[PDB]
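Peer 1: Would you mind keeping the following structure in view while I ask a few things?
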Amino acid sequence: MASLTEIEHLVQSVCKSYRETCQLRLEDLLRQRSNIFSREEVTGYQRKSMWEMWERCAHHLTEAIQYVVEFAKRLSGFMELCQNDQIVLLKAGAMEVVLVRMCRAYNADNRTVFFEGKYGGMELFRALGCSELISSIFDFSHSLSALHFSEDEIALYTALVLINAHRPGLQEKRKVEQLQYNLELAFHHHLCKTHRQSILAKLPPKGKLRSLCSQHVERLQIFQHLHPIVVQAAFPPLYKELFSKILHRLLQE
Ligand SMILES: COc1ccc(Oc2c(Cl)cc(CO)cc2Cl)cc1C(C)C
C-alpha cells in the first residue's frame, strides 16, 4: 500500500497543513532577533507575581495549542480517525507539538526566546518558580536549534509527534499505526531526497518530550495547590481541560 507518488503527495500535504497553521511565519521571528528585552523590562517580569506570570504563560500556550488543533484537523487522515482517538492524540501530543514548534522562536546565539513581542532569556521566567522546567525547555529548544530544521522537516516531524499509535486509550490502534507508518515514510523519503538522513540519529528520544510534558503537569499541580482559585477563575478553559469539553467543540467546528 502507498506508492512513491502517493508518499510525495503526503509530504506536500503535511507541509502545506503546517504552513497554514503556524502562529507566526519563521521570517517574522528571524526579523525580530535584535528586538531584545532591556534589563529594566527583564526586572519587570521578575517582579510580577507568580500567579500573574503563570496566567500569562498558560494564555500563550493555549493560543499555541489552538494552532496545533487546527494543524491536526488539516492533517491527512486525522479527521478520518474516531473522535475518541482524535481527543486521545491531541491530549497527549498537543503540548509536545507546541514544544517542538517553539524552537522556531528560539535564538541559539544568545539563548533567548521570542515572548510577548521581544526576545528574552531564561531569567525572564524566574517569577514562575519552576526554574528546572524552564531550563529543560530552553535546553530542548537549543538541542533542536543545533539540527537546523527546515520548515518542511518541522512539519513532517511534528505530524509524527502527534500521530503516535502508542498513546494509551486508542480504540482504533491499527488505523493510527497505518497513518503513522505513512507519515514515517513521507518524513524519511523527504530526508533521503534532501540528503538529510543524518538528522535521524540526532532527533530527541521520545522520552525527552514526555518528561517535559510530565514536568509541566507536575509544576501545574504544585501551582494549583497553592492558588486553586486563580486556576479556576483565570486560567484558560482549554488549558485546564488538557493539563489540570472545549476539545470536542474545536474538533466539530
Ligand atoms: C510546558 O510548560 C511551559 C512552557 C513554556 C513556558 O513559558 C514559555 C512560554 Cl509560555 C513561551 C515561550 C516562547 O514561545 C517560552 C517559554 Cl519558556 C512555561 C511553561 C509552564 C510554566 C506553564
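Residue 1 is the first one shown; counting continues down the chain.
According to its header, this structure was worked out by X-ray crystallography, 1.6 Å.
Yeah, the Cβs are placed from backbone N, Cα and C, and that goes for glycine too.
Grabbed the feature section from Swiss-Prot, which reads as follows:
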- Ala64 to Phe (Swiss-Prot position 327): Completely abolishes transcriptional activity (MUTAGEN)
- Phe115 to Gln (Swiss-Prot position 378): Completely abolishes transcriptional activity (MUTAGEN)
- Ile134 to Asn (Swiss-Prot position 397): Nearly abolishes transcriptional activity (MUTAGEN)
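Can you tell me where each of these features sits in this structure?
Peer 2: A helical conformation is recorded for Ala64 (mutagenesis position) in the three-state DSSP classification.
Mapped onto three states, the DSSP output places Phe115 (mutagenesis position) in strand.
On its own chain, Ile134 (mutagenesis position) has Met122, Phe125, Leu128 as residues at least 6 apart in sequence with a Cβ closer than 8 Å to its own Cβ.
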Peer 1: Which residues, sitting 6 or more apart from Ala64 (mutagenesis position) on the same chain, put a CB under 8 Å from its CB?
Peer 2: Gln23, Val98, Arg101, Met102
Peer 1: Return one of helix, strand or coil for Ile134 (mutagenesis position), based on DSSP.
Peer 2: helix
Peer 1: Since the deposited structure skips 12 residues after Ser244 and picks up again at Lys245, how long is the Cα gap in Å?
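Peer 2: What separates the two Cα atoms is a distance of 13 Å.
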